[PDB]
Amino acid sequence: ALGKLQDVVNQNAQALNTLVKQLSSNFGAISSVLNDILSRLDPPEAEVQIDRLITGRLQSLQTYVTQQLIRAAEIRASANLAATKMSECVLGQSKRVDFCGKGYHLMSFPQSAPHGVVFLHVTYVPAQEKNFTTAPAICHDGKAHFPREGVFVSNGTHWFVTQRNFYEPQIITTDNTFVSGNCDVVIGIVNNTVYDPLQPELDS
Amino acid sequence: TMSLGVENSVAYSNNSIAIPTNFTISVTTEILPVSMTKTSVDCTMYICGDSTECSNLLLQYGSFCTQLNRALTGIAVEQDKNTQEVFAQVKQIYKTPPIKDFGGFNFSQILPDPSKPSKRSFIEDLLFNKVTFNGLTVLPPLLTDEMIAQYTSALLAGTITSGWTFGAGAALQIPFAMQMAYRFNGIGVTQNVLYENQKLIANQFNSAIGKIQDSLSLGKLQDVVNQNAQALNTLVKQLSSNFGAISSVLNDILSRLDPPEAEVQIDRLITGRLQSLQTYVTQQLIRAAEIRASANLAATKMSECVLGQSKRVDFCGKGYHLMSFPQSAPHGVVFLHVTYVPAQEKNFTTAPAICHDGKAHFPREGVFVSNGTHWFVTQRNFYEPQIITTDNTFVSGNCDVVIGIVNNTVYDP
Amino acid sequence: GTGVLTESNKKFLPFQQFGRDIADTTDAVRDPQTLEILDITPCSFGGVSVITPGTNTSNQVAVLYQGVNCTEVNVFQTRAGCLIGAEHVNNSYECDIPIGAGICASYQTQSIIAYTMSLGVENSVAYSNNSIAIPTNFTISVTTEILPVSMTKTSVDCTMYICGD
Ligand SMILES: *[C@@H]1O[C@H](CO)[C@@H](O[C@@H]2O[C@H](CO)[C@@H](O)[C@H](O)[C@H]2NC(C)=O)[C@H](O)[C@H]1NC(C)=O
Ligand SMILES: *[C@@H]1O[C@H](CO)[C@@H](O[C@@H]2O[C@H](CO)[C@@H](O)[C@H](O)[C@H]2NC(C)=O)[C@H](O)[C@H]1NC(C)=O
Ligand SMILES: *[C@@H]1O[C@H](CO)[C@@H](O[C@@H]2O[C@H](CO)[C@@H](O)[C@H](O)[C@H]2NC(C)=O)[C@H](O)[C@H]1NC(C)=O
Ligand SMILES: *[C@@H]1O[C@H](CO)[C@@H](O[C@@H]2O[C@H](CO)[C@@H](O)[C@H](O)[C@H]2NC(C)=O)[C@H](O)[C@H]1NC(C)=O
Ligand SMILES: *[C@@H]1O[C@H](CO)[C@@H](O[C@@H]2O[C@H](CO)[C@@H](O)[C@H](O)[C@H]2NC(C)=O)[C@H](O)[C@H]1NC(C)=O
Ligand SMILES: *[C@@H]1O[C@H](CO)[C@@H](O)[C@H](O)[C@H]1NC(C)=O
Ligand SMILES: *[C@@H]1O[C@H](CO)[C@@H](O)[C@H](O)[C@H]1NC(C)=O
Ligand SMILES: *[C@@H]1O[C@H](CO)[C@@H](O)[C@H](O)[C@H]1NC(C)=O
Ligand SMILES: *[C@@H]1O[C@H](CO)[C@@H](O)[C@H](O)[C@H]1NC(C)=O
Ligand SMILES: *[C@@H]1O[C@H](CO)[C@@H](O)[C@H](O)[C@H]1NC(C)=O
Ligand SMILES: *[C@@H]1O[C@H](CO)[C@@H](O)[C@H](O)[C@H]1NC(C)=O
Ligand SMILES: *[C@@H]1O[C@H](CO)[C@@H](O)[C@H](O)[C@H]1NC(C)=O
């Protein structure tokens, strides 16, 4: 579960261990211990070997520092991404798909972790589906009616208007649909009746 | 001196608003690198090829060879991961339905062609045709181009038959005309615009696909390929340098000097070649970091541009983004972003509110525009004037407070 | 040199002798005893990769000689290289131990097998111009996303590291 953070810690430890171990390499010198070089050889001779050791160790240090700089750049990119998620995922809700966990994001909770941050993304995922017949619009009195919100469905006998992300059929009314054009334009319009809430009040 | 573009001046005034009366569906092609060549160099063979004495002398320097082999291997594994993140975002390999009655939209150019030896779509074929042994080897990518093609076709089939739903949960079939109605709702243009003009939109989209095909018929990807090839060729060529040694060829030095003497020459060559190798590895690490940023951007676009819809401006094409279609390409991904761009604007006189009986009415959605004699309320991204009524406007406050309120009548249904 | 000596299909011009390659390596040497324009090819080389399931599960392993013909080395040929010790199975599964070129290995019924990864199950969508699937229920799921943020604030006293007092 913690692969990403454990890999970071292991990489840093490996870098340090390699750097320390480099001290023992001869690098072409008679020995990897500086005092042994000083004692065994004369100063004029010892200078060459010590210079070779210094060259080797400086190259090793430079390699370590370059690796550290690159890895720190990668971690900075990760930290910028984490800060962006903290801002757009915890302190708010995000419309960005798959930015804040699979599904339609609801919220997040941050948690600290050694050298990292762990988000718990709470998301809403549709579960069960039913096949319905649908048509873009409904013509009632020669004028097309389109849903204000959600889509039209049919259970095989009657037409209803339901919100897009959750089945909750309701009677089609002039308060749920708006009129635009006539039946002669829309492709796939279907014939039905749109109930008028106002009519019964005036009839009685 | 460069022009910086054409000059323009907007006819701005405190009571003038331009409303678009027509629209164009434009498909733009955005190309992104995703992965690079998986190189691998054996430091021992590159530096001291087949020379036991040279290998022994190199051993002194310690773990330089090991950590170079670790860094290059890390780059290779990261490249495989980049491909995985960018493409393998669909749980289930969908396939397009046998009957392609997508509301008149013709996708045949982007969908796979079964007749080809590799199930790639026409655009993928054009893209593929567009882009073109001493210790160095190339490790083949984990996913062959055929599997990349399968993944892109699955993403595309889901985007066509299920919209964004397959991004959230199980792919929910939905007629393509209604899917575009949803997307038009997303950009703010009421859905009736789509149905009332489905044929025009379909023709515009098909023409856009044809134009993209003609345009393709790839600078960024070729740039990556050329840069990696250049780095490899430089690394290979460095082997010919003397670095102060009598001769670049190690074997000649071996048969030229006694072991004690040849030691100095071999040390000079080893330092030179090791420095060159370190330089190459650092350059590769940095360029691979750049490619990881590019591949992460590509994954983000795939997620928020294909599987969904973007409200982010200019992140997904230039315009009111409608949708996207992925396509593979050698070491990269090409997006066809379908966007809704208004055009054929017209000047109208505007006003922030309208007073009927001392009550100030404001539009629920859309703005008030007059053709000079009458006032109407119209959606902001299209010209659909409608009579001003209590249903289209909500009351608030009174006439005095607002600035620029004009007098009119609000019809009562 | 050490290589495979093979008569060159390319022929040196009568003056041409002892050519080199772009890499500066000896591409071909004209036959000294009897001019034959002999070419040199580096002997096959590659990387050995030990594909092994966790030792706790089993100690059985397979070997991948990368980018070498199986002849040069139960051997299975893959674009990645030659795979020795692994059984080739037509059935596809989810990639477990990636090998390359679409080939993945795993440990299953028990031995090590190599195969082509499936990429996931096939699911055709029942699309049609008047059919829609609208969810009737939902689920609230909590997923974990782990991000590195900082790395150890190391520092090195270069003078003391290089020189031991
Ligand atoms: C929906 O109803 C309308 C009328 O309410 C139908 O329109 C009829 O179409 C036929 C065939 O052209 C004409 O002969 C009739 O005169 C039309 N009716 C009217 C009132 O003009 C339409 O066909 C119906 N569609 C469906 C799918 O049931
Ligand atoms: C909106 O613009 C489109 C094209 O930008 C118009 O469609 C063109 O209409 C002309 C008629 O003036 C035809 O000659 C072209 O063949 C049409 N092109 C296409 C691609 O269909 C459309 O008429 C415009 N609509 C309005 C209301 O102005
Ligand atoms: C979708 O577009 C393709 C090409 O853009 C159409 O295929 C062409 O079909 C015509 C006959 O209808 C042939 O004469 C051409 O040679 C075909 N071209 C290619 C490249 O195959 C296809 O018919 C279109 N389909 C729809 C439904 O519009
Ligand atoms: C502004 O729009 C109104 C609304 O249609 C126009 O008034 C109509 O004009 C047409 C002729 O163009 C007449 O047939 C209608 O009887 C008019 N109806 C009403 C309610 O006035 C008006 O002409 C338009 N003015 C301009 C300058 O475009
Ligand atoms: C809009 O109409 C209102 C009344 O319907 C106008 O208010 C009048 O303002 C004048 C100038 O101060 C007063 O003398 C009147 O008594 C006001 N009318 C009423 C009913 O009190 C207002 O001026 C009109 N505005 C415009 C721009 O035409
Ligand atoms: C809808 O009908 C198709 C017909 O092939 C079927 O496969 C599918 O399972 C149905 N919907 C659901 C939710 O099962
Ligand atoms: C849907 O397509 C079928 C053919 O597959 C056709 O008979 C029917 O009229 C179409 N209906 C609509 C609304 O497009
Ligand atoms: C609006 O008026 C300005 C006045 O300069 C004119 O330039 C512009 O073309 C007009 N708008 C349209 C859509 O014609
Ligand atoms: C707009 O500005 C003009 C002056 O440029 C002024 O006469 C007019 O009253 C202003 N109208 C509104 C609604 O602000
Ligand atoms: C390997 O060698 C065999 C015969 O020795 C040959 O048939 C085959 O094509 C070779 N394959 C490769 C990849 O070199
Ligand atoms: C896979 O099936 C083919 C026939 O399609 C057969 O020739 C081959 O031997 C099978 N694989 C194995 C490992 O037997
Ligand atoms: C919805 O699903 C939950 C479990 O996921 C279940 O307890 C509940 O009864 C379901 N609701 C309906 C109406 O089936």
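Residue numbering in chain B adheres to Swiss-Prot, whereby the residues present occupy positions 696-827, 855-939, 945-1140 in order.
Each residue, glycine too, has its Cβ placed from N, Cα and C.
Listed in Swiss-Prot as a natural variant, B:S704 to L is described as follows: In strain: Omicron/BA.2.12.1. Here the residue is the original one, but Swiss-Prot notes a natural variant at this spot, B:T716 to I: In strain: Alpha/B.1.1.7. In Swiss-Prot, the entry for natural variant B:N764 to K states: In strain: Omicron/BA.1, Omicron/BA.2, Omicron/BA.2.12.1, Omicron/BA.2.75, Omicron/BA.4, Omicron/BA.5, Omicron/BQ.1.1, Omicron/XBB.1.5, Omicron/EG.5.1. The structure shown retains the original residue. Swiss-Prot lists B:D796 to Y among its natural variants, and the accompanying note reads: In strain: 19B/501Y, Omicron/BA.1, Omicron/BA.2, Omicron/BA.2.12.1, Omicron/BA.2.75, Omicron/BA.4, Omicron/BA.5, Omicron/BQ.1.1, Omicron/XBB.1.5, Omicron/EG.5.1. For the natural variant B:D796 to H, the note given by Swiss-Prot reads: In strain: B.1.1.318. Under natural variants, Swiss-Prot gives B:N856 to K with this note: In strain: Omicron/BA.1. Among the natural variants that Swiss-Prot reports, B:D950 to N is described with the note: In strain: Delta/B.1.617.2, Mu/B.1.621. According to Swiss-Prot, the natural variant B:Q954 to H carries this note: In strain: Omicron/BA.1, Omicron/BA.2, Omicron/BA.2.12.1, Omicron/BA.2.75, Omicron/BA.4, Omicron/BA.5, Omicron/BQ.1.1, Omicron/XBB.1.5, Omicron/EG.5.1. For B:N969 to K, Swiss-Prot lists a natural variant annotated as follows: In strain: Omicron/BA.1, Omicron/BA.2, Omicron/BA.2.12.1, Omicron/BA.2.75, Omicron/BA.4, Omicron/BA.5, Omicron/BQ.1.1, Omicron/XBB.1.5, Omicron/EG.5.1. Per Swiss-Prot, natural variant B:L981 to F is noted as: In strain: Omicron/BA.1.
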Query raised in the report: So how many other Cβ atoms are close to B:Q954 (variant position), meaning within 10 Å of its Cβ?
Result: 16
Requested in this report: Among all chains shown, work out which of the variant positions B:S704, B:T716, B:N764, B:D796, B:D950 has the most CB atoms within 10 A of its CB.
Outcome: B:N764
Query raised in the report: Hey, how far is B:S704 (variant position) from B:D950 (variant position), Cα to Cα, in Å?
Result: 38
Requested in this report: Based on Cα distances to B:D950 (variant position), point out the closest of the variant positions B:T716, B:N764, B:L981.
Outcome: B:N764
Query raised in the report: CB neighbours of B:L981 (variant position) within 10 A?
Result: 16
Report task. List the same-chain residues at least 6 positions away in sequence whose Cβ sits under 8 Å from the Cβ of B:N969 (variant position), in sequence order, or say none. Result -> B:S975
Report summary line: For B:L981 (variant position) and B:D796 (variant position), the CA-to-CA distance in whole Å is 74
Report summary line: Here the variant positions B:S704, B:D796, B:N856, B:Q954, B:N969, B:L981 meeting chain C with a Cβ under 8 Å reduce to B:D796, B:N856
Query raised in the report: What is the nearest of the variant positions B:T716, B:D796, B:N856, B:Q954 to B:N764 (variant position), using the Cα of each?
Result: B:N856
**Report entry** When distances run from the Cα of B:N856 (variant position) to each of the variant positions B:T716, B:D796, B:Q954, the nearest one
**Finding:** B:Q954
Query raised in the report: How many Å lie between the Cα of B:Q954 (variant position) and the Cα of B:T716 (variant position)?
Result: 48
Query raised in the report: Roughly how many angstrom lie between the C-alpha atoms of B:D796 (variant position) and B:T716 (variant position)?
Result: 29
Report summary line: Per DSSP (three-state), B:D950 (variant position) is helix
Report task. Would you count the other CB atoms within 10 A of the CB of B:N856 (variant position), including those on all shown protein chains? Result -> 17
